[PDB]
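Step one of this worksheet: look at the structure below.
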Amino acid sequence: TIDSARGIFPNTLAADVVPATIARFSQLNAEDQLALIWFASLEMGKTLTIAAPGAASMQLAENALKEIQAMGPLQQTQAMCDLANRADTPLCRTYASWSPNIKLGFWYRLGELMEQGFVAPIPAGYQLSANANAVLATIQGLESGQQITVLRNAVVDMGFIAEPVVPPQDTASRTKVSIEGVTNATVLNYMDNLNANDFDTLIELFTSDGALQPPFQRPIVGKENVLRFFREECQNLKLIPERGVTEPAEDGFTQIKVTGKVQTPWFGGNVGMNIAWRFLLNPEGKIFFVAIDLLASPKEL
Amino acid sequence: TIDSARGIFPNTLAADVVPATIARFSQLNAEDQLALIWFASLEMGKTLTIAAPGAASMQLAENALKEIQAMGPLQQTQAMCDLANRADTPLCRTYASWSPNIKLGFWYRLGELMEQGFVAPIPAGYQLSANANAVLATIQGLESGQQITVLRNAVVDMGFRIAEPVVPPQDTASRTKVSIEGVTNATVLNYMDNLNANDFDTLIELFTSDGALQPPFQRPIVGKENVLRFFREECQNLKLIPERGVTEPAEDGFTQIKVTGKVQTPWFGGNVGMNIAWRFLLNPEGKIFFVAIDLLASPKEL
Ligand SMILES: CC1=C(/C=C/C(C)=C/C=C/C(C)=C/C=C/C=C(C)/C=C/C=C(C)/C=C/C2=C(C)C(=O)CCC2(C)C)C(C)(C)CCC1
Ligand SMILES: CC1=C(/C=C/C(C)=C/C=C/C(C)=C/C=C/C=C(C)/C=C/C=C(C)/C=C/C2=C(C)C(=O)CCC2(C)C)C(C)(C)CCC1
């Protein structure tokens, strides 16, 4: 079973504080949510700078952005609350149709306009609720890797269409990773092809019924689904695995675990996220299941 | 706005450790989830015993319970994993159609059969994962009030509208009235009294047509039709025991009232007193536009 494979290398300690904090955040009042994120990014931006959104991304979020700017300050803040409350709204429906990167670039743009004053800002001297206060304190106590994940997910969870697929990296321009302990070809091809945005080659590593499980999400099942996931969300990452361990599995399978770091194009090398990959390969070396964990600490490798 | 009303009495500290812990639980392996609940249940049972499920409830879950028993051990544990993983399954679909009380009684009965051996039990000596172990430690460090809420919610979230029969409102002469230090408000007192009497028809009349009720850690349930369905499906045989409250003016001639006290669920009777806050937003005529029910972080929140 795919669902059973979810339990390989059960010693792996994932940072479940992330979804735990996201759950707390979700309980909050809409204006409190917006205020909290404002407060958090304002303080993170002091040391971490967000990569400017892509051109195609901006073009796609341009209509919604203009519409909000045309609104009066009241309607502006009301439309932001709608996004936050996951209200049924034309704006929220369009927002929901966006890929994570477009949603992110959408809010990236609102944040500038708010600081400039052209869009209704978080009220001045605004005070967070008792609960909201605690949630922000928890966030600020987190590793940057976990901080940005918490923010990314809170944004993706709002609302009620993706970027263009960049061409695979030129073959001669590609680099190969090395993993202490792991020479397995599937694992190595996985890493290399993903770093080269070669999703077409990547997907061929999977079994037809194979699954990929992103951090704190359910397994994405089937080649069609996994490939869409690659094309919509997994562009321009930098996988930097370090060590791995190789073990036999039931029915002639092989389970491999690799730990290392990953970089998002949104923050580049300024935020190195601690990641574990858990592979379950069939006898022919096909990926039946691969899980990506955000690790609790560097103490997880 | 209903969603804006969600922010009344903002300094009220709710036990968001509950949904946080539920979020951690959900990340877990299906088998680790079942084992964890088994472990927590087995330890809680030491000092807190669960009330037996209702007869009507049992009859309603009887078919599903039978089917699972007829299965071989392997298929039994697999069906249990389906529920946990929220797999798309005829069983899960039937489970999903049930009211929380029926789901709960369903599992109540499975647990007896497992302890008796008639249904495949949690593998002996089984070891929880790193993450699963932590989640159990957090649960065991919680107040019983928050422990049972965590378990209730984990169960309700399983599967992929069948409900118990509505009990008759308590005889009018037999009804008690609550008292609340500082609060003589008629709506508030009627709310408490009618609920304790299972008189939902009278109770629902206190709401504005577009009024909402927000259960702990849930979104506002909006509209008299929806709220009343909620009353009939989930809110029978509660015991509300408010203690004090504070009354304040609100925008547009409204009035916001906050009441703190305890609540008892028929599942545990007086063995678990939950710390609860009520936050009312009443319109000029005294209709409930919004009422939120919070599980409080600590007795220090009363
Ligand atoms: C909201 C809001 C505002 C704006 C907030 C902004 C602007 C926040 C921007 C946050 C961003 C920029 C977050 C970026 C997160 C990036 C992440 C978390 C990347 C993680 C990638 C991973 C870990 C991928 C791992 C993978 C691996 C390695 C595989 O092996 C397979 C594929 C895959 C699974 C993908 C303001 C302030 C105005 C206030 C009002 C409301
Ligand atoms: C799973 C599982 C198993 C069985 C587990 C079982 C059997 C667990 C049973 C637990 C139960 C029985 C918990 C019950 C909790 C009930 C609660 C938490 C009630 C709280 C009610 C409140 C707070 C309502 C407040 C209200 C107020 C006062 C209002 O003003 C308006 C209405 C409302 C909002 C309703 C075993 C072990 C075999 C292992 C395998 C898997």
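Per Swiss-Prot, chain A residues shown: 4-163, 172-312, in order.
The header says X-ray crystallography, 2.7 Å.
Just so you know, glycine gets a Cβ as well, placed from its N, Cα and C.
Record features (Swiss-Prot):
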- A:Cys84 to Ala: <40% quenching, decreases stability of OCP-R, accelerates OCP-R to OCP-O reversion (MUTAGEN)
- A:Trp110 to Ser: Incomplete conversion to red form (OCP-R), no NPQ (MUTAGEN)
- A:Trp110 to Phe: Acts like wild-type (MUTAGEN)
- A:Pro126 to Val: <40% quenching, decreases stability of OCP-R, accelerates OCP-R to OCP-O reversion (MUTAGEN)
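Two residues, A:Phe163 and A:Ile172, bracket 8 residues absent from the model, and the distance between their Cα atoms is 14 angstrom. For the mutagenesis positions given as A:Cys84, A:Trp110, A:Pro126, the lowest number of other CB atoms within 10 Å of the residue's CB is seen at A:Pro126.
Taking 8 Å as the upper bound (exclusive) on CB-CB distance to chain B, the mutagenesis positions A:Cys84, A:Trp110, A:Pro126 give A:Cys84 in sequence order.
Here the Cα atom of A:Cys84 (mutagenesis position) is found 13 Å from that of A:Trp110 (mutagenesis position).
In the three-state DSSP reading, A:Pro126 (mutagenesis position) counts as coil. In three-state terms derived from DSSP, A:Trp110 (mutagenesis position) belongs to a helical segment. Ligand 1 lies under 6 Å from the Cβ of A:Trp110, out of the mutagenesis positions A:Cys84, A:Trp110, A:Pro126. On a Cα basis, A:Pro126 (mutagenesis position) lies 17 Å away from A:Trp110 (mutagenesis position). Secondary structure at A:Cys84 (mutagenesis position), taken from DSSP and collapsed to helix, strand or coil, is helix.
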